[PDB]
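K.L.:
What follows is a single structure, and I will ask about it in a moment.
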Amino acid sequence: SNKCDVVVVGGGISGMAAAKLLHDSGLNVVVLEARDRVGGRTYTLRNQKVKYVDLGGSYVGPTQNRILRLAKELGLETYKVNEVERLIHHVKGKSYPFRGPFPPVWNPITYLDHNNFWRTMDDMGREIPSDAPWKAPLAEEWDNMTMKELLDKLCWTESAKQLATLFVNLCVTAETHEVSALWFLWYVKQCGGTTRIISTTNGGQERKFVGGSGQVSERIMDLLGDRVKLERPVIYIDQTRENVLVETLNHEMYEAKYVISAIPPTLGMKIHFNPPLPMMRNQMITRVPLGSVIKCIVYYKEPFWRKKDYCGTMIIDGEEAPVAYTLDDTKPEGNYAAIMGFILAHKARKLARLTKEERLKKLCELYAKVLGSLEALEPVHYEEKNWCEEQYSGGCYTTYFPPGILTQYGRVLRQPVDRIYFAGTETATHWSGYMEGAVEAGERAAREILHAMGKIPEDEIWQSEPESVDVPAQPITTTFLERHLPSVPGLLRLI
Amino acid sequence: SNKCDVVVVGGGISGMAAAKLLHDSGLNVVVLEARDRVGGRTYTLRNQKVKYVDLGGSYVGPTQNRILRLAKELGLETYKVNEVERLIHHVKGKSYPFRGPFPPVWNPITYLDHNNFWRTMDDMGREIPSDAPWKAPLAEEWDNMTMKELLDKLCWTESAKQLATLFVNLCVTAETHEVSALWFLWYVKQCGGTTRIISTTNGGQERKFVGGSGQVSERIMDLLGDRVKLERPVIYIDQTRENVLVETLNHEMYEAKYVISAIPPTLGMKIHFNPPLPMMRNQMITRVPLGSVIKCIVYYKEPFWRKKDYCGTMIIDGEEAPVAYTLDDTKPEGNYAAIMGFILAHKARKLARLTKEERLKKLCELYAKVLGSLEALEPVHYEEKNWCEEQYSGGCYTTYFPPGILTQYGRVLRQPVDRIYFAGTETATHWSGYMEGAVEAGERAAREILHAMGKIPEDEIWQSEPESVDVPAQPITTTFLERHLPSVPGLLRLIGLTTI
Ligand SMILES: *Cc1cc2c(cc1C)nc1c(=O)[nH]c(=O)nc-1n2C[C@H](O)[C@H](O)[C@H](O)COP(=O)(O)OP(=O)(O)OC[C@H]1O[C@@H](n2cnc3c(N)ncnc32)[C@H](O)[C@@H]1O
Ligand SMILES: *Cc1cc2c(cc1C)nc1c(=O)[nH]c(=O)nc-1n2C[C@H](O)[C@H](O)[C@H](O)COP(=O)(O)OP(=O)(O)OC[C@H]1O[C@@H](n2cnc3c(N)ncnc32)[C@H](O)[C@@H]1O
Ligand SMILES: O=C(/[C]=[C]/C1=[C][C]=[C]C([N+](=O)=O)=[C]1)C1=[C]C(C(F)(F)F)=[C][C]=[C]1
Ligand SMILES: O=C(/[C]=[C]/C1=[C][C]=[C]C([N+](=O)=O)=[C]1)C1=[C]C(C(F)(F)F)=[C][C]=[C]1
């Protein structure tokens, strides 16, 4: 057997961040990675046509201080996603350009309904503990409803319900009827609320890494050398003896003091456990699917949309459109002009039966309509990735919780099982679902082990992160009218 | 490698029925079973205090002709569960004895609401094809609602909503808010509807096997001999070469022409696939949990409840009650008197924290109150099994579908993946979730392979089953009033119109 201090299962950002922290503390770590690459739900493809492209997780922004610090230490730089010109909201077959993060509305009833929807998402979130959403005062009530039920109650207009639906589909790559209202409300609040999660400027989509986010995992693999074992899917963990035994599919055995599980929760099902897992974890890992998305990048000769004072952001309502959301993916130098779009949730499943060339035609025709430009019909290149097909991800971006699961099983997610500690972005308390949450959870799991070893005190397990000097956060603000305008039923109670 | 025609993954009733059919057809089969025993979600415990007891699946009944036929061919016999005396419905801390399968209501408005609830479940079921529920005309609308939402729309009384809640909890070991309305309506219709699924006499809970249901899998293992490999959990299936390669945890390799996967769909996640599964199955097997249940059997000196004209059936509403449903589990000889009860859904999670002795105490106190009998506080023995702890089951009785999954992913549940065919009760079209459905699916998967091999024509893949001569099925009937009485909103519309 190969003997080490800690085996880390998974070489995504979380497992690499955990392995780096333990290595830096002087422990002998091994990373066992199922794939022939590191990075997991991050994947940067390089070729002459694109230079580089993120086909998985890409964006970082203010308040994501851990991923920004880790990347800076590994030598990476960010650049800003283009948001100089106007965003577009495409509604009932017409483009409405706008500025500011929230698509505006002009009808006064629709205005009250939209304002109340976003305000209510944040009001509900203020009662949900980031580190324990099952402790929300209405946890059971909210966990026993889907987001479809909540939007049916809250939205008096079809306009608000359609945009709220798009919000859920885009944020969590899942239908409103698939997901728990408590879990969705927690998910938004633990990113800093509605404005922060939906924003490019001053929010989650502000920046990308120069050369791709895959460099985070690749550069930690560079540091660790042959401590990273590629094509070593873990099949078996045995905790019955003095040392933990970890077996891989290619017949290798690893012996360690402790294990970090840095894989999506449900992919724990791919490991046979001795002794069996405790009942609550045994069932939990069958109840926590990942969402569905195709990330598609269409390349053009120039960023032609900018000539029409459009930044390349499109928010596209309705069933017919394959893509509900796009961002400008042009490189910081103005070259490799491109539009990134997502095919979300049921559409990822519906449109997966098409060929790559058929998806490209649908996207170009959509973009030609929304940007009002024939130039959209002349792509020079195309790259896409359907994350639903990945055996060792299960989907993207993250794990969602169907109704009833977070209150019954949520407490299990980061509970250690003897000498197995749990990392992965699903176990974070701030930007869970993101690269930021991956770093938080991997470093916290590593520090749980250092505490178990008697190397650090209990109060050092959870550590605050200084604000980035390069990407400072501006405050989220609201107006008097936003805070105090009535809801639609509120306007009716006054009549 | 060990070479054969067909590797069957899983030695539950479904894999064992598949293996038996293939063996009987002259093929070389191997069964790879993870556990040190066959039977899976069936498990018959034998000891001197109980003689035998089913801690997993137990009951069979009219219309379950495949399991009856298989068991009969293996030399097994059935007996009837005791339903001679009155059933009890316990609600708001009082017991109401009754006869007939449905707990009755006297309040006229409540009666309309109850009648309409059961009628509507079956009316909706008649829109849903057993072999393709996603083809129901309103499949998307019904799949995008939980059963909680459906009961909130349908039940105009708390009485009906509370009974309907217990019905879902007991039938599918899940909460109403956990499960798709389309899936639940399918599940009930593919068992023959509300009356058949809830009934003891003339329904699913009519009979048990003398000596236990585990004998089905055990007697097939006896016929197959050393073809059944115990403690062989499958970890890897490789279809990249001319023969399929199947690898076990204990480092054995099996080579076959075809594979039958006879495990619960989500337990396919325990296998690494080369090439990877197609996208739809890859995601489906992360979306289909099994329910939660502890099956608990309390033994007594005598079946004392019969002396009070109670058969031992208790239908118990109330968050405080650990157990929502019981049956008499006395042996057919009248000895080893016992009450079987289920701890369902969230209660199986909440009460798993307790010791075995603490659960026995809570159950005895409950039974004493419901039966009005101090004798219930004098148990002589106790057996239980929490199925939520089983690595190689995932839960019991069966797999449930949360909202949105059956329409998006249901088409791939029994779609072959190259040379992998899918059995297991979850893939059945009649009594899916039951031992009957295990037999249907195992035999159908085996015939798909016989067809692939050119041994049988396509029209022999799906085969009807002659009715049991031992267990005749009475038809499900309704009265004129049951068919035509209005719902509560129907009555309100009649009132509004009159007064006009
Ligand atoms: C896919 C995706 C993700 C995504 C996104 C868009 C798409 C299409 N957009 C994002 C964004 O713009 N910004 C952001 O911060 N995140 C975004 N995301 C999500 C992000 O990619 C993920 O949150 C993060 O990458 C998750 O990291 P984590 O380290 O927690 O998880 P992982 O990447 O899935 O890594 C797990 C690794 O484990 C290996 N594995 C799996 N099973 C085994 C076994 N049995 N044995 C050994 N290794 C195993 C996987 O192969 C993987 O490398
Ligand atoms: C648990 C339970 C079930 C049950 C019930 C009450 C309880 C508490 N009441 C029932 C009843 O009264 N009447 C009835 O007809 N059914 C009832 N059920 C359901 C019933 O037990 C199940 O429907 C039926 O037994 C399912 O049979 P099936 O053959 O489809 O599935 P299985 O029994 O789960 O068998 C699967 C086997 O596969 C092995 N396994 C799992 N993973 C692997 C791997 N990787 N490799 C090899 N073998 C594997 C399992 O160990 C099992 O033996
Ligand atoms: O929820 C939103 C965006 C999330 C989001 C989450 C993860 C990853 C990414 N990304 O990679 O792009 C975007 C949103 C929503 C809206 C709105 F208002 F239309 F609903 C307008 C803009 C953005
Ligand atoms: O749905 C019911 C019972 C299913 C059921 C399904 C599987 C296995 C078993 N079992 O082993 O006991 C019982 C039911 C429901 C009622 C009612 F009406 F109260 F809801 C009254 C009696 C029975």
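Residue numbering for chain A follows Swiss-Prot; the residues present correspond to positions 2-496, in that order.
Cβ atoms are placed via backbone N, Cα and C, with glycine included.
Quoted from Swiss-Prot, the note attached to the mutagenesis of A:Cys5 to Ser states: No loss of activity. Recorded in Swiss-Prot as a mutagenesis result, A:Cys156 to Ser carries the remark: Complete loss of activity. The annotation that Swiss-Prot gives for the mutagenesis experiment A:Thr158 to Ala reads: Dramatic loss of activity. Mutagenesis annotation in Swiss-Prot: A:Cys192 to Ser, described as No loss of activity; the structure shown retains the original residue. Recorded in Swiss-Prot as a mutagenesis result, A:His382 to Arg carries the remark: Significant loss of activity. A mutagenesis experiment is reported in Swiss-Prot for this position, A:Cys389 to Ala, and the note states: Complete loss of activity.
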K.L.:
Filter the mutagenesis positions A:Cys156, A:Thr158, A:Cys192, A:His382, A:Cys389 down to the ones with a Cβ under 8 Å from chain B's Cβ atoms, keeping sequence order.
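P.N.:
Checking chain B against the mutagenesis positions, the residues within range (Cβ-Cβ under 8 Å) are A:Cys389.
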K.L.:
What is the interatomic distance between the Cα atoms of A:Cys192 (mutagenesis position) and A:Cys5 (mutagenesis position), given in whole Å?
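P.N.:
A:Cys5 (mutagenesis position) has its Cα 36 Å from the Cα of A:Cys192 (mutagenesis position).
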K.L.:
How big is the gap, in Å, between the Cα of A:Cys5 (mutagenesis position) and that of A:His382 (mutagenesis position), rounded to a whole number?
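P.N.:
With distance taken Cα to Cα, A:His382 (mutagenesis position) is 46 Å from A:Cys5 (mutagenesis position).
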K.L.:
What number of additional C-beta atoms lies within 10 angstroms of the C-beta atom of A:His382 (mutagenesis position)?
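P.N.:
By my count, 16.
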K.L.:
Can you give me the Cα-Cα distance between A:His382 (mutagenesis position) and A:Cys389 (mutagenesis position) in Å, rounded to a whole number?
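P.N.:
Distance (Cα to Cα, whole Å): 23 Å.
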K.L.:
Show which residues of the chain containing A:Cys156 (mutagenesis position), separated from it by at least 6 in sequence, have their CB under 8 Å from its CB.
P.N.:
A:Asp114, A:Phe118, A:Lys162, A:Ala165
K.L.:
Have a look around A:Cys5 (mutagenesis position) and count the other CB atoms within 10 A of its CB, chains all included.
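P.N.:
For A:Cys5 (mutagenesis position), the 10 Å Cβ neighbour count is 20.
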K.L.:
Under DSSP, is A:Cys156 (mutagenesis position) part of a helix or a strand, or is it coil?
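P.N.:
Its secondary structure by DSSP: coil.
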K.L.:
Just going by other Cβ atoms within 10 Å, which of the mutagenesis positions A:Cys192, A:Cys389 has the emptiest spot?
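P.N.:
Among the mutagenesis positions A:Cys192, A:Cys389, the lowest count of other Cβ atoms within 10 Å belongs to A:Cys389.
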K.L.:
Looking only at C-alpha atoms, tell me how far A:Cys389 (mutagenesis position) is from A:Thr158 (mutagenesis position), rounded to the nearest Å.
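P.N.:
That comes out at 33 Å between the alpha carbons.
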K.L.:
In terms of DSSP three-state secondary structure, what is the assignment for A:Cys389 (mutagenesis position)?
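P.N.:
DSSP assigns A:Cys389 (mutagenesis position) to helix.
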K.L.:
For A:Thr158 (mutagenesis position), write down the residues of its own chain that are at least 6 apart in sequence and whose Cβ falls under 8 Å from its Cβ; none is a fine answer.
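P.N.:
Non-local contacts for A:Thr158 (mutagenesis position): A:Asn108, A:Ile110, A:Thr111, A:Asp114, A:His115, A:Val489.
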K.L.:
If H, G and I count as helix, E and B as strand, and all else as coil, what does DSSP give for A:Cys192 (mutagenesis position)?
P.N.:
coil
